[PDB]
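Inspection log for the structure reproduced underneath, given as structure tokens.
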Number of protein chains: 2
Amino acid sequence: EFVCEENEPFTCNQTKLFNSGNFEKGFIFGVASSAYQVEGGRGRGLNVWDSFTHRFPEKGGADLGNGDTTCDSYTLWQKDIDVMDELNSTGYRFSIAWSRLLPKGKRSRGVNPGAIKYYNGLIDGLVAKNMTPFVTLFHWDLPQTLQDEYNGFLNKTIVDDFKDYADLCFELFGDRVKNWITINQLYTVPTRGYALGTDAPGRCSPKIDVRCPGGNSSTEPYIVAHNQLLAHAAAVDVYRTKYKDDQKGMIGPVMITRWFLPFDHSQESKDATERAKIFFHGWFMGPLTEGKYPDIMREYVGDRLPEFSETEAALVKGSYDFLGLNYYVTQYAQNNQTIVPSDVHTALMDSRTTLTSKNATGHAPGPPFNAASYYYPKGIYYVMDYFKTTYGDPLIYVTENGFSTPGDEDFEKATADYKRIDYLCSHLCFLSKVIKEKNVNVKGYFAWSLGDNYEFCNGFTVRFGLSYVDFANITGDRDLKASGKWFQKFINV
Amino acid sequence: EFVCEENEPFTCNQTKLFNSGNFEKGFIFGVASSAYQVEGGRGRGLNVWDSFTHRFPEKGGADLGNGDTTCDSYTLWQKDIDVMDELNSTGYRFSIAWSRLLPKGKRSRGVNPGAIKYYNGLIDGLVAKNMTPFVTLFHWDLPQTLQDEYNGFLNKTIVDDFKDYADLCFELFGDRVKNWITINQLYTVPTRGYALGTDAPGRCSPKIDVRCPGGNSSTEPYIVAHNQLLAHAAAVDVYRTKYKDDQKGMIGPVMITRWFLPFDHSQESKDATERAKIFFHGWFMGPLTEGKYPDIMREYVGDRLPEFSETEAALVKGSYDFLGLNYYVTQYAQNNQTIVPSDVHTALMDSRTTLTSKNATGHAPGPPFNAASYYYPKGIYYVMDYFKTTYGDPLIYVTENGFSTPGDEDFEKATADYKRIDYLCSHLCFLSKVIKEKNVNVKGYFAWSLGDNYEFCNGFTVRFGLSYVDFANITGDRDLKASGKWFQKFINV
Ligand SMILES: *[C@@H]1O[C@H](CO)[C@@H](O[C@@H]2O[C@H](CO)[C@@H](O)[C@H](O)[C@H]2NC(C)=O)[C@H](O)[C@H]1NC(C)=O
Ligand SMILES: *[C@@H]1O[C@H](CO)[C@@H](O)[C@H](O)[C@H]1NC(C)=O
Ligand SMILES: *[C@@H]1O[C@H](CO)[C@@H](O)[C@H](O)[C@H]1NC(C)=O
Ligand SMILES: *[C@@H]1O[C@H](CO)[C@@H](O)[C@H](O)[C@H]1NC(C)=O
Ligand SMILES: *[C@@H]1O[C@H](CO)[C@@H](O)[C@H](O)[C@H]1NC(C)=O
Ligand SMILES: *[C@@H]1O[C@H](CO)[C@@H](O)[C@H](O)[C@H]1NC(C)=O
Ligand SMILES: *[C@@H]1O[C@H](CO)[C@@H](O)[C@H](O)[C@H]1NC(C)=O
Ligand SMILES: *[C@@H]1O[C@H](CO)[C@@H](O)[C@H](O)[C@H]1NC(C)=O
Ligand SMILES: *[C@@H]1O[C@H](CO)[C@@H](O)[C@H](O)[C@H]1NC(C)=O
Ligand SMILES: *[C@@H]1O[C@H](CO)[C@@H](O)[C@H](O)[C@H]1NC(C)=O
Ligand SMILES: *[C@@H]1O[C@H](CO)[C@@H](O)[C@H](O)[C@H]1NC(C)=O
Ligand SMILES: *[C@@H]1O[C@H](CO)[C@@H](O)[C@H](O)[C@H]1NC(C)=O
Ligand SMILES: *[C@@H]1O[C@H](CO)[C@@H](O)[C@H](O)[C@H]1NC(C)=O
Ligand SMILES: *[C@@H]1O[C@H](CO)[C@@H](O)[C@H](O)[C@H]1NC(C)=O
Ligand SMILES: *[C@@H]1O[C@H](CO)[C@@H](O)[C@H](O)[C@H]1NC(C)=O
Ligand SMILES: *[C@@H]1O[C@H](CO)[C@@H](O)[C@H](O)[C@H]1NC(C)=O
Ligand SMILES: [Ca+2]
């Protein structure tokens, strides 16, 4: 029995006391990436994130970076496998770019054969290395023409287009791909893309930001999330009834997870802490389980929250085989019953709560994570436990988990990412405890990311990768950082 | 009387004997640019050239450059006026970006107010500086969603969308803008964008280039050019019936002009030289004057050449008030009746001619222009005379004329662009001769370009501007090259 440390110093970076043997045999220790962050613009059509970044370069990052060239994994895909081979990664999570397979958006307008060859090459390369291909259908890279036609997910037309795109993917790669993920972080797009206007497509209220071409921020996020659920339900419907019969695989969505703590020792904070969990996670888990949003959210939002039809409710309910939970940090929750003017009101205010980084006394829950948050290693223990106890204990994979490091660090400092090692071992340490003590059904962990790449809304100012990628010499060998070496030795027996 | 020199050395760089007084008083000596090459990606939607450059970086230039930032005239628009003020330029030619005023392509989908403020600022700045606003409605920057919906100009739908977009421009800027241009270089888009696949949208035959997503190099160019005439006629139709009554302005198209010489002293070359002029110029000038395609083109192309309807023929005929001629170089023409396989045949081969840089004896017609051609100063004299005699009422504006300089030249070499001075004075020299001797109705000349910018299909490998723009320091002062100083002294007499 090992005592996991919650604050510095950390002894989990020693493989003598912390190794893969602390987890059950067959645990998936892997890495992850996103299509827009690695692939690039070559051989693919323009998507919504291209338009958002090009029109508002600051919104895509302070460095004004974009997903045009990044590390060019579309051309250097073999290099990613080489890094994984050195990492002994048994699995890998990547995204299929909709604007690559369907540059014109719709399947009827044509399919890019070069896209199929590229993805087949990567999948076959993983199979030759005996790596499990975790595939994300949608990673926020919606084709641009779809947004210019029916505003993307704001219209229900996207459900049919997403169905056809998913239907084509199963026919091409379903023979080898067995882990299908529909959408990554369902909560992110309606909140940061349709309420705050900080992500693509950039819709927000005029008072929230004049740069937004338009938006309401009080009705659009609920509409977009409602149509996303219908599209996600339709994709699961197609896969099980046509491809699961022969390919024998599972399909499941991925949710963003955060742990919540009371701001102080008051009952109002305790209710606000519970409300934060319900609104942040139950907003989708409720429909995923009972086919309807939580009653408290339904009461609070009222008519601004749409409702699923009888046909839709059956499809949405139980529309998952596994859950790709992603946990990064823990935040404190407090009560905020302040009435807000309509011009600046956002859907995030409907919970009547305020999320903070520090406690009432200014104490952090853990070591610093980024410029404006701190990571709480025990938070992942709570998140897995919360999902297991609140919902019928499902098959859970840690599809995304990582630590941000400043990009201005030189090669020696970036490779010596001992802080990244501390983040990963500690979170894995509490992950092992919750699997053992609480019997939580967690079988896979994917560190984010495989290598340094473009970060949404931040450009290249920070790095999440386990392997350093000198963007001045992207064709050069991508050496593994000290965190990468530790992860391989952690896997190695 | 000055003896115009056709080859080196050139004595036309002395304003003492060759100045603006050689032209009639009120002659417009100005500069020109295009939206995609100067404006940038900020505050505008994605167009077809964005997709072309992003998907095929090599096709957009060896340097892989694109129109994302270039000289950033959207942010530094005052700098362009300052350079023109230093040049004593009496006029200026610019383009209104369709993806800027209408980022979604269709007028019903919304109008960008920030675009209106930007264009009004430039127009108002020009008026305060006594600058003549020459506006090009379309400079090949078609909105991407329009191409992704109805294949751009390949469909007749483009006529209605272009009509509404042109109508909006007259309503906003027609109070001050009096020189409206519908399309720039009508011949270029069907040939280099739908036959060779070298320009946007990149449609070409599979054998011509596998990189092209698809196209027929023998049928698509004639269809696209047919719809351009319908779109061009519609834009003129709107201006005359609604705005010409009160605004009192002129609207006219712009065509690319080349002079042709026999390859050798044979009759077959002489026949081919006459055919080259008909196919290069008469393809549109014929319908613009007589309402029908040239008879020789109709016989040669046959069914692959479309025909105008009775309603369309009346609208297309006489759908111009002036003609913006652009002349750069002269090419030799020879006969070539070689039958080509259909899979590799291009529409350019329908003339049964071959265009060469040198004649049969290997002699160049003039001093070198670029890496693979030479400029013939007397060619502009022939073009004005040929257009005047073949097409009565020859109201002619020289909308584009310039000399390219290699980008690898350092700051000192680029500023000392005496080769550009030699090109400009000599072409202007023959321009004065044809105005007097041949009595051609030429009133304006626009040198290309105002400053160094992105070059289509070439990136930033070459420079056409009269003022040096250090692209590492785009916000820095844009000093005038020796050609810019000469041009000001040419006017300042
Ligand atoms: C006409 O062209 C000649 C040839 O370039 C110019 O003479 C150059 O002047 C610059 C600056 O005075 C010198 O650096 C060059 O060395 C000169 N050329 C040569 C070959 O020595 C002349 O200044 C130009 N004059 C006008 C009025 O444009
Ligand atoms: C663990 O971290 C400490 C922190 O400085 C470092 O010195 C040590 O080399 C690391 N060991 C391993 C095995 O990662
Ligand atoms: C595991 O990592 C080692 C370290 O380089 C490598 O040699 C080996 O090939 C890897 N094994 C697999 C199956 O990729
Ligand atoms: C959804 O699709 C079609 C597209 O033309 C349109 O008629 C309908 O009004 C759209 N609805 C919304 C809310 O945009
Ligand atoms: C401050 O944080 C600590 C742990 O980080 C927590 O125990 C304490 O309750 C917080 N302060 C208040 C007033 O709740
Ligand atoms: C409570 O909400 C209001 C408006 O939503 C906001 O201005 C205020 O800062 C919030 N309270 C705290 C402590 O952040
Ligand atoms: C959002 O829509 C509602 C419709 O009830 C309206 O009352 C509100 O003013 C809108 N928001 C903004 C910022 O206009
Ligand atoms: C870039 O990487 C390549 C790898 O093959 C190497 O040969 C080259 O020296 C590197 N150049 C620089 C400037 O780091
Ligand atoms: C452990 O590492 C060795 C190389 O040191 C490698 O050959 C072996 O395959 C690794 N173990 C597994 C299970 O891949
Ligand atoms: C002509 O250019 C010169 C630059 O030397 C400038 O000072 C002058 O004001 C200009 N004349 C105009 C714009 O009438
Ligand atoms: C445009 O082309 C498409 C076929 O891909 C179709 O919607 C339509 O028939 C065309 N437009 C018109 C006006 O016919
Ligand atoms: C080729 O051109 C040169 C000058 O440009 C001329 O002297 C020569 O006679 C020409 N030869 C032909 C047309 O065969
Ligand atoms: C004549 O045309 C054919 C096909 O376009 C080409 O292969 C041949 O080189 C041409 N002849 C000359 C002399 O260029
Ligand atoms: C182009 O179209 C013609 C007739 O429509 C056909 O004969 C030819 O094969 C086509 N070219 C290609 C490359 O398909
Ligand atoms: C950029 O240009 C400005 C003005 O020309 C100048 O003051 C500055 O020193 C330049 N900086 C660099 C790094 O070239
Ligand atoms: C010559 O330059 C001066 C500079 O102020 C300018 O005012 C004038 O308009 C220019 N043209 C003539 C013909 O003087
Ligand atoms: Ca770009």
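Chain A uses Swiss-Prot numbers throughout; the residues present, in order, are 21-513.
The backbone N, Cα and C atoms fix where each Cβ goes, and this holds for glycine too.
Positions annotated as active site, nucleophile by Swiss-Prot: A:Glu420. Following the DSSP three-state reduction, the secondary structure of A:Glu420 (active site, nucleophile) is strand. Around the Cβ of A:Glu420 (active site, nucleophile), 24 further Cβ atoms fall within 10 Å across all displayed protein chains.
What Swiss-Prot lists as beta-D-glucoside binding site is A:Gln57, A:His159, A:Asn204, A:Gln205, A:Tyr348, A:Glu420, A:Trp468, A:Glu475, A:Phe476, A:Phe484, and the listing cites similarity to another entry. Around A:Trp468 (beta-D-glucoside binding site), the same-chain residues six or more apart in sequence whose CB sits under 8 Å from its CB are A:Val51, A:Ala52, A:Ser53, A:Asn346, A:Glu420, A:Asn421, A:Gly422, A:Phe484, listed in sequence order. Following the DSSP three-state reduction, the secondary structure of A:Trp468 (beta-D-glucoside binding site) is strand.
Spatially close to A:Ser128 (variant position) yet at least six residues away along the chain is no residue at all, judged by Cβ distances under 8 angstroms. According to Swiss-Prot, the natural variant A:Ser128 to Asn carries this note: In strain: cv. Ta-0.
While the structure shown retains the original residue, Swiss-Prot records the natural variant A:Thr261 to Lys with this note: In strain: cv. Ba-1. Just so you know, the Cβ of A:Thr261 (variant position) picks up 9 other Cβ atoms within 10 Å once every protein chain is counted. Reduced to three states, the DSSP call for A:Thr261 (variant position) is helix.
Counting only same-chain residues at least 6 apart in sequence, those with a Cβ under 8 Å from the Cβ of A:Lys264 (variant position) are A:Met270, A:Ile271. Here the residue is the original one, while Swiss-Prot reports the natural variant A:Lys264 to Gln with the comment In strain: cv. Ba-1.
For A:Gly427 (variant position), the same-chain residues lying six or more positions away in sequence with a CB closer than 8 A to its CB are A:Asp83, A:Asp472, A:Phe480, A:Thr481, A:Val482, A:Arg483. One natural variant catalogued in Swiss-Prot, A:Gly427 to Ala, is accompanied by this note: In strain: cv. Ag-0, cv. Ba-1, cv. Mh-0, cv. Mr-0 and Tac-0.
Natural variation at this site is recorded by Swiss-Prot as A:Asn459 to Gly, annotated: In strain: cv. Su-0. Note on A:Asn459 (variant position): other Cβ atoms within 10 Å of its Cβ, all shown chains, come to 10.
The Cβ neighbour count for A:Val489 (variant position), using a 10 Å radius over every protein chain in view, is 27. Quoted from Swiss-Prot, the note on natural variant A:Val489 to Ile is: In strain: cv. No-0, cv. Rsch-0 and cv. Ta-0.
Cα of A:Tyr348 (beta-D-glucoside binding site) to Cα of A:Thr261 (variant position): a distance of 35 Å.
Contacting chain B by the Cβ rule (under 8 Å between Cβ atoms), the recorded positions A:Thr261, A:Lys264, A:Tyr348, A:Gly427 reduce to an empty set. Nearest to A:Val489 (variant position) in space, judged by Cα atoms and limited to the binding-site residues A:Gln57, A:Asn204, A:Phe476, is A:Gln57.
Of all the binding-site residues given, namely A:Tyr348, A:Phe476, the one with the smallest number of surrounding CB atoms inside 10 A is A:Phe476. Reduced to three states, the DSSP call for A:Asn204 (beta-D-glucoside binding site) is strand. Across the structure, A:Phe476 (beta-D-glucoside binding site) and A:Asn459 (variant position) place their CA atoms 35 angstrom apart.
A:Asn459 (variant position) carries neither a helix nor a strand DSSP state and counts as coil. Checking each of the recorded positions A:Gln57, A:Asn204, A:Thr261 against A:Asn459 (variant position) by C-alpha distance, the shortest gap belongs to A:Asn204.
A Cα-Cα distance of 32 Å separates A:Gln57 (beta-D-glucoside binding site) from A:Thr261 (variant position).
According to its DSSP assignment, A:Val489 (variant position) is coil.
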